[PDB]
Amino acid sequence: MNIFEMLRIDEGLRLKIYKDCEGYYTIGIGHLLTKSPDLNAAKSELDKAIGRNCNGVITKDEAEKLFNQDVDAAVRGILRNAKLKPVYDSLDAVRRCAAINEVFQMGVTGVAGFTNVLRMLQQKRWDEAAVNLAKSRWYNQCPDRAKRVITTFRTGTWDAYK
Ligand SMILES: [Cl-]
Ligand SMILES: [Cl-]
Ligand SMILES: [Mg+2]
């Protein structure tokens, strides 16, 4: 198990445009196309992301390429955010993977907004942090994509992905 396998389980892999649990246009392994309500803007963003005329469809290799880019962007996003970086750096290896997953799913801005959860994690208040995350809109609207991440923050092991 590793962060790639983890996110492949939570997000799955789809090769045409869909709405994610937040309601935004998405493809491949959780790749956010736009927050625009407009399907044309998503279709143009898919072509822009890939470098060719896709007409809403991609290959498995193109998805895996987008996926590497997106996990690298989530890690860089955490490190470059003043609120997230110290918290992240205080986490053990497995909880770091839950942190990357959360950012990959929700984005930096969304995660950074949860000031109290970040303090709970930095202070190693795993049960409280998990209770609080299970009360977010993310959990309530994305319970199948979020449940295992929250448990991972609670326990610090890979067991929810077994
Ligand atoms: Cl560790
Ligand atoms: Cl879900
Ligand atoms: Mg690291």
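Just so it is clear, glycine is given a Cβ too, placed from its N, Cα and C backbone atoms.
Quick look at what Swiss-Prot annotates:
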- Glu11 to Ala, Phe, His, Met or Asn: Complete loss of enzymatic activity (MUTAGEN)
- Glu11 to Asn: Loss of 84% of enzymatic activity (MUTAGEN)
- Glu11 to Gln: Complete loss of activity (MUTAGEN)
- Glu11: active site, proton donor/acceptor (ACT_SITE)
- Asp20 to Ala, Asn, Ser or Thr: Complete loss of enzymatic activity (MUTAGEN)
- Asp20 to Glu or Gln: Loss of 99% of enzymatic activity (MUTAGEN)
- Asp20 to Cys: Nearly no effet on specific enzymatic activity (MUTAGEN)
- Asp20: active site, proton donor/acceptor (ACT_SITE)
- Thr26 to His: Facilitates transglycosylation more effectively than hydrolysis; covalently bound substrate (MUTAGEN)
- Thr26 to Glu: Complete loss of activity at neutral pH; covalently bound substrate (MUTAGEN)
- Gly30 to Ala: Almost complete loss of enzymatic activity (MUTAGEN)
- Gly30 to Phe: Almost complete loss of enzymatic activity. The enzyme is destabilized by 1.5 kcal/mol (MUTAGEN)
- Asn132 to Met or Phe: 2-fold decrease in enzymatic activity (MUTAGEN)
- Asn132 to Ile: 5-fold decrease in enzymatic activity (MUTAGEN)
Nearest of the mutagenesis positions (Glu11, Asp20, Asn132) to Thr26 (mutagenesis position), judged by Cα-Cα distance: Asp20
When distances run from the Cα of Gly30 (mutagenesis position) to each of the mutagenesis positions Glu11, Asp20, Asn132, the nearest one: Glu11
Cβ neighbours of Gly30 (mutagenesis position) where a neighbour is any other Cβ within 10 Å: 23
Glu11 (mutagenesis position) versus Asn132 (mutagenesis position) - Cα distance in angstrom: 22
Inter-residue Cα distance where the pair is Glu11 (mutagenesis position) and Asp20 (mutagenesis position), in Å: 9
Set of same-chain residues at least 6 away whose C-beta sits under 8 angstroms from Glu11 (mutagenesis position): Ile29, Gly30, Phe104, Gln105, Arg145
In three-state DSSP terms, the structure that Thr26 (mutagenesis position) belongs to: strand
Secondary-structure category, per DSSP, in which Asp20 (mutagenesis position) falls: coil
